[PDB]
Amino acid sequence: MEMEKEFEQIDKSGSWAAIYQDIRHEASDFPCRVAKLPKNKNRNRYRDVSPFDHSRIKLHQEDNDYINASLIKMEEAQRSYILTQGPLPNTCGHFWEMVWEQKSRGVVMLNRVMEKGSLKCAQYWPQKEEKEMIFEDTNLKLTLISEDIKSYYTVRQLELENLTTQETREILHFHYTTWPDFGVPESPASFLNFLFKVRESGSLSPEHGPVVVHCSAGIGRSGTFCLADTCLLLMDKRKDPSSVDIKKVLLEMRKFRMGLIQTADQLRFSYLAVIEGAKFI
Ligand SMILES: [Cl-]
Ligand SMILES: [Cl-]
Ligand SMILES: [Cl-]
Ligand SMILES: [Cl-]
Ligand SMILES: [Cl-]
Ligand SMILES: [Cl-]
Ligand SMILES: [Cl-]
Ligand SMILES: [Cl-]
Ligand SMILES: [Cl-]
């Protein structure tokens, strides 16, 4: 509405880089003491990307409680997300332990396991029904039950079993497989369609634990996903939907995890997706 006006003005004046640097300058700075402990060195994919102490997810088993994951609790929008890095070869057991303990129903993945020929994420789920995965450190079993492969995303039905109790849960794995190798998508149409499939699945419902969202570092594409979803919720809720200030929403989210939205292009894309998604809804 007025957001498109703001959008057109920022585009005309060429000042995406300036707004984005404003956001980085104003962003919260909280301690990450646990993440920086020497014993957690091999639990972090990027030494530059750490969860704050106050919002980090704690693992419940009797062992190091640390995972590079953050609870983003958006109070006005009434939605929570867990943003986490792409699991490492030694943290896949921790990752699925977190899904179990936080009672998540959905996992949202926004990268390919390899992009531009570099690994962005471990192969943390089974690709073949008959070759399940067992995480012996956290005593979990993970089985591919079925998958629905579409042109721009794949949804998988995963069965997660707590081998200690033999309880099982169905986990929906929403994998956006078509984010460009460089830059952001030209159009937000398929990203938005993906978002709405996630919403339609029930995975974002408050009857479940928070959805787990990740890319490689869990702040860039992941940030775009949560930012767009939250702003669209706020535009549906508020009496004056044009009062939704994307920059303020993103600063609120950065109180919970550093670095959300890593480039001015990703900031522009977030505006574009919220503008188009609002029109849709
Ligand atoms: Cl230590
Ligand atoms: Cl992949
Ligand atoms: Cl890896
Ligand atoms: Cl399709
Ligand atoms: Cl980018
Ligand atoms: Cl929703
Ligand atoms: Cl990524
Ligand atoms: Cl706002
Ligand atoms: Cl940043």
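Structure method, as recorded: X-ray crystallography, 2.0 Å.
Placed from the backbone N, Cα and C atoms, the Cβ positions cover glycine too.
Pulled from Swiss-Prot:
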type: DOMAIN; residues: 3-277; note: domain 'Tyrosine-protein phosphatase'
type: MUTAGEN; residues: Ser50 to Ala or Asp; note: No phosphorylation
type: MUTAGEN; residues: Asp181 to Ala; note: Substrate-trapping mutant
type: BINDING; residues: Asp181, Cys215, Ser216, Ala217, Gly218, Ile219, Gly220, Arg221, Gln262; note: substrate binding site
type: MUTAGEN; residues: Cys215 to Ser; note: Catalytically inactive mutant; abolishes sulfhydration
type: ACT_SITE; residues: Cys215; note: active site, phosphocysteine intermediate
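Everything Swiss-Prot records as a feature, shown here on the structure.
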residue	record	contacts (Cβ under 8 Å, 6+ apart)
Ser50	mutagenesis position	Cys32, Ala35, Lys36, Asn44, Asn68, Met258
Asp181	mutagenesis position	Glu115, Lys116
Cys215	mutagenesis position	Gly86, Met109, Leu110, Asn111, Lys120, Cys121, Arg221, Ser222
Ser216	substrate binding site	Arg45, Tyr46, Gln85, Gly86, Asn111, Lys120, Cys121
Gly218	substrate binding site	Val49, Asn68, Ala69, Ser70, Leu83, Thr84, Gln85, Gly86, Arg257
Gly220	substrate binding site	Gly259, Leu260, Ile261, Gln262, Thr263, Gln266
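With respect to ligand 9, the recorded positions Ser50, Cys215, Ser216, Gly220 contribute no residue with a C-beta closer than 6 angstroms to one of its atoms. Largest Cα-to-Cα span within the substrate-binding set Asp181, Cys215, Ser216, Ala217, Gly218, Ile219, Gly220, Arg221, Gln262: 17 Å. The Cβ neighbour count for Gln262 (substrate binding site), using a 10 Å radius over every protein chain in view, is 19.
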